[PDB]
Amino acid sequence: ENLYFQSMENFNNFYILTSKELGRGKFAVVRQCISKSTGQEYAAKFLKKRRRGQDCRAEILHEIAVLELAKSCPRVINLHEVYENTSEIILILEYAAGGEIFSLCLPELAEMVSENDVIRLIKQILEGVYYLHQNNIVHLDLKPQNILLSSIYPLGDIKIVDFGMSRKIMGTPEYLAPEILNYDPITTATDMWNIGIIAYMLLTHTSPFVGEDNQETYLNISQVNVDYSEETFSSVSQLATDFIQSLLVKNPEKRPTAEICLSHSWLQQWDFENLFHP
Ligand SMILES: Cc1cnc(Nc2ccc(CC#N)cc2)nc1Nc1cc(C2CC2)[nH]n1
Ligand SMILES: [Cl-]
């Protein structure tokens with residue numbers, strides 16, 4: 001195989017990797033790097049071309065294309081450069097220093113996340129997903145581990161990441177929409193199901209569908225058995241609840257679009273610093 005992207009020699013000439021490993025999966029590792037010229041931080045995502053027997057460069061070219069297509073959306077992580085060596089294609093990506101919104105869903109870090117912030121984070125997530133769906137891209141992997149923050153002290157803006165599952169219109173079980181369990185075709189509605197889960201997790205600090213075992217998880221999804229008890233929802237507003245209950249519905253056709261969701265009353269808010277005109 002001949003290499004397409006810039007050489008590894010250039011990569012090591014222009015960047016230095018740091019000791020902060022940001023993530024590791026079976027065929028991918030992300031590490032922070034720093035430009036030697038400007039000192040600006042990036043995330044270098046190293047993706048193996050060969051997986052489970054399969055030459056996967058084409059699939060990697062597809063993900064690069066999708067990131068490029070979404071370059072103008074500030075809600076989607078920016079792709080700055082690409083390099084390649086014998087086994088890896090390396091993505092130089094915008095650094096999101098706030099880490100994952102999943103961190104804000106753990107009972108640990110949850111007396112520091114107001115209602116205003118959840119409303120704003122969900123609004124931003126919907127703007128990015130609207131932009132993607134307008135372009136016929138369904139993300140298909142919008143777990144809270146895949147939405148980053150530009151900062152957390154203070155709370156910054158959301159960056160959607162990991163387009164490896166992206167398509168035109170069997171992962172972590174608890175985040176799988178029911179239509180995926182039933183093999184139905186890909187729909188924009190699947191991302192909307194996942195937006196329901198993120199709202200549910202930011203607001204309750206619990207997983208809506210996880211069970212003791214995968215078997216129970218799958219039954220929870222296919223039956224849409226979600227806890228909406230007063231214990232879990234005593235400090236969650238009705239409008240937020242309405243938002244979630246409209247997205248977490250079995251029939252994908254009955255879920256509202258991103259567009260309709262952006263007009264939801266839960267998210268209509270006046271910034272009190274501004275002068276309102278009646
Ligand atoms: C501080 C930080 C903490 N945690 C993660 N988590 C994470 C989640 C999903 C993926 C999956 C992917 N890609 C990779 C890492 N990313 C961070 N910074 C990043 C990460 C990035 C780009 C996305 C890698 N920029 N800044
Ligand atoms: Cl990514």
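Residue 1 is the first one shown; counting continues down the chain.
Determined via X-ray crystallography, 2.3 Å.
Note: Cβ is positioned from N, Cα and C throughout, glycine not excepted.
What Swiss-Prot records for this protein:
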type	residues	note
ACT_SITE	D141	active site, proton acceptor
BINDING	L22, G23, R24, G25, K26, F27, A28, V29, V30, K45	ATP binding site
MUTAGEN	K45 to A (Swiss-Prot position 62)	Loss of activity and of apoptotic function
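Features recorded in Swiss-Prot, as mapped to the structure shown.
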residue	record	DSSP class
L22	ATP binding site	strand
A28	ATP binding site	strand
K45	mutagenesis position	strand
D141	active site, proton acceptor	coil
* **Cβ neighbours of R24 (ATP binding site) where a neighbour is any other Cβ within 10 Å** => 10
* Structure fact -> Answer in whole Å: the Cα atoms of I169 and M170, separated in sequence by 9 unmodelled residues, lie apart by 18
* **Cβ-based isolation winner (fewest other Cβ atoms within 10 Å) among the recorded positions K26, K45** => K26
* Cβ neighbour count within 10 Å of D141 (active site, proton acceptor) -> 21
* Structure fact -> Expressed in angstrom and rounded to a whole number, the ATP site built from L22, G23, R24, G25, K26, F27, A28, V29, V30, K45 spans a maximum Cα-Cα distance of 14
* Structure fact -> Counting only residues outside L22, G23, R24, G25, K26, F27, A28, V29, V30, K45 in the same chain, those with C-beta within 8 angstroms of the ATP site's C-beta centroid are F46, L47
* Structure fact -> Of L22, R24, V30, the binding-site residues whose C-beta sits under 6 angstroms from any atom of ligand 1 are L22, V30
* **Cβ neighbour count within 10 Å of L22 (ATP binding site)** => 18
* About how far apart, in whole Å, are the alpha carbons (Cα) of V30 (ATP binding site) and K45 (mutagenesis position)? -> 4
* Asked: How many Å separate the Cα atoms of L22 (ATP binding site) and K45 (mutagenesis position)?
  -> 9
